[PDB]
2 protein chains.
Amino acid sequence: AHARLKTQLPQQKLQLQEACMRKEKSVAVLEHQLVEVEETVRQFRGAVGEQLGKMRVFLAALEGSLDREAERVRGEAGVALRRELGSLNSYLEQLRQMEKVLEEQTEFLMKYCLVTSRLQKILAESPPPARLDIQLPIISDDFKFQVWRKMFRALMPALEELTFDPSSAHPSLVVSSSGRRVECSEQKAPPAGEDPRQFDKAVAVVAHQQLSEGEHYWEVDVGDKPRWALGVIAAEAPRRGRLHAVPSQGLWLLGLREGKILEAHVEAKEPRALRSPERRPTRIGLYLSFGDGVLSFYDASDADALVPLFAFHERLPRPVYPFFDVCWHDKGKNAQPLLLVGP
Amino acid sequence: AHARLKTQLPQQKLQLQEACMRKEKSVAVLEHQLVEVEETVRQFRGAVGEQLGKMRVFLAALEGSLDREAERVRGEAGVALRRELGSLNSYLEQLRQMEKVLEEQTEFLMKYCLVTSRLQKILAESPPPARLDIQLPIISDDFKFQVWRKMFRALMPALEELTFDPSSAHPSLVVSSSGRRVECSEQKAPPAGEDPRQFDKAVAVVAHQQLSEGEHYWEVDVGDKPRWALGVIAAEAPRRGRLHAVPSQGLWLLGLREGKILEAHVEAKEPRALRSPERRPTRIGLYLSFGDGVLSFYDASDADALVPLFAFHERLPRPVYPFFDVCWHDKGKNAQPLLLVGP
């Protein structure tokens, strides 16, 4: 019995040592967990400070602009009214000199004609009364709302530097040397090449830059173009031949056709039409955020107020090229170009 | 000739004195004009500072709330993980004591059973592994937009203290003692009195307070009430008998009828219907600003995001009572009350 216990005791000692090692590993895990919680709280504070500081720097920029405009208009008004005051003071000094000369028989008769002529000239040279016109921008109760809508365009990041690929371009379309303007050519196009990257039948161009992650925003000036489409195309999605404008094939579109109808190309038998704004879209900004997987099309005709049109909410694959369907030229009826707005 | 000139000279002196007095008056006008321009620039700076400081104090309040929540969750996590660390340290100390006891024939055999039993109890009392769960609110790219919509409710002023008049109330309607709840009574109403202030046939109540000038905002919880109307009534507008819901008689309404249809009562043959939100309105805030003459009805179901419904833009007369058409009780089908939301 003693030998069995003496042989079993090292096994118990080894088990206790293993338990102590596991406890030490758990204590190290707990310490690193506490450190990581503190670092996560610091990072959350930093990120919320970044967002709210973007809001604060927009507000400070607007306040500085308004204060500078008020200072400039006050300076101009002060300069003009001081010119008027100096002219009035000169006229008053001349009138006082004329009165002093009139206060001072032969010499009086000799000087009376000159004094009367100078007084008549001074009276006829009377400047017109000044006008109380100050044209600083007035701020009513609505003004804060005018700021609030104005905040939206400021919230979105800087316009993504996008350029048009000549290689992926449809053969009819010609891309300008700057890379921000594409338009259809009335002349006959060359036959489509064997390169699968360029579009065969869908008359469209995709931008050069490759959106990968994070928030992105880019604006397209459409003008008064009759029919077009703006959106994103999946990199794995095929391009040769006609393309179904559905998220399932890999196209997220906001195709407008026949001038008035603005239909968002959602998965269905037919792209369901949205409601047209009271004035036609001339400049539309696409906002793609990969973190929440949203793609929103904001009508930006006035840079102050951006009104939403449609927002896809499904998760987006990486990477999606921005996509611009300029469509057929239609014997000059659709010659209006889609141009990227650059900062 | 000399006598005529000598007699005419005082007339010229008096004319010069009058011209000098006019010039002095003009100089005083110019000086006061410059002072008033400087004061107007100071007042414009003060007003824009007030609006942008309202925005900044909302942003600072949100930042303080988020920072306080982060600090509280860090403190709770630290307390819990320190409890776990203390338990692990106690277990490690017990294991070290057991190992030291095992390191130290008759005495060893006597103590071996107790040491083995204590080691087995310590091994069986092993705490489960900790879980890395921190529930601070995560902020994605969308979070700033979540702030921006949240700014709207913060931009509007505090909820106007409004109470229901029992005297102007329709005879069927009963107003609670607090003054923020009105509902129809199933019992038969007394005959309408000769007082012209209360409504004869239009089943409605107007609030006690008299809006005079400036921005004002007040919220009504409608619940799931089938038919009602919210708006403003001109003080000069007659109330006895049926009232045409038009701005020309003096009623600005957002009457909802038959549950789904939400029609803004604009001047026409028929009140033109708006578009219904995807979920029914349960709480609607009216915003009246006399400076720009706007009356806007914002659907406020979530206090963060307020979506506009309709905005009258015509100039409003002073003073307009807020107006609440609770309509006929309809044998218990329309017994749901309209209650004013109070801060």
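By Swiss-Prot numbering, chain A shows 125-228, 234-472, in order.
Just so it is clear, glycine is given a Cβ too, placed from its N, Cα and C backbone atoms.
Over in Swiss-Prot, the protein carries these features:
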- A:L176 to A: Monomeric; fails to translocate to membrane; reduced cell viability upon peroxide and saponin treatment; when associated with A-179, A-183, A-186 and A-190 (MUTAGEN)
- A:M179 to A: Monomeric; fails to translocate to membrane; reduced cell viability upon peroxide and saponin treatment; when associated with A-176, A-183, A-186 and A-190 (MUTAGEN)
- A:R180 to A: Reduced cell viability upon peroxide and saponin treatment. Reduced affinity for phospho-L-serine; fails to translocate to membrane and reduced cell viability upon peroxide and saponin treatment; when associated with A-169 and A-198 (MUTAGEN)
- A:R180 to E: Reduced cell viability upon peroxide and saponin treatment (MUTAGEN)
- A:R198 to A: Reduced cell viability upon peroxide and saponin treatment. Reduced affinity for phospho-L-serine; fails to translocate to membrane and reduced cell viability upon peroxide and saponin treatment; when associated with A-169 and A-180 (MUTAGEN)
- A:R198 to E: Reduced cell viability upon peroxide and saponin treatment (MUTAGEN)
- A:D433 to K: Restores membrane translocation and cell viability upon peroxide and saponin treatment; when associated with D-279 (MUTAGEN)
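Here the features listed in Swiss-Prot are painted onto the structure.
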{"residue": "A:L176", "record": "mutagenesis position", "DSSP class": "helix"}
{"residue": "A:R198", "record": "mutagenesis position", "DSSP class": "helix"}
{"residue": "A:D433", "record": "mutagenesis position", "DSSP class": "coil"}
Out of the mutagenesis positions A:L176, A:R180, A:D433, which are near chain B, with a C-beta less than 8 A away from one of its C-betas? A:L176, A:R180
Which residue, of the mutagenesis positions A:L176, A:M179, has its CB surrounded by the fewest other CB atoms within 10 A? A:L176
How far is it from A:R198 (mutagenesis position) to A:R180 (mutagenesis position), counting Cα to Cα, in Å? 27
Over a break of 5 residues, report the distance between the Cα atoms of A:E228 and A:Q234 in whole Å. 11
Cβ neighbour count (10 Å, all chains) around A:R198 (mutagenesis position) is 20
So among A:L176, A:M179, A:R180, all listed as mutagenesis positions, which is physically nearest to A:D433 (mutagenesis position)? Use the C-alpha atoms. A:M179
If you draw a 10 Å sphere on the Cβ of A:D433 (mutagenesis position), how many other Cβ atoms land inside? 15
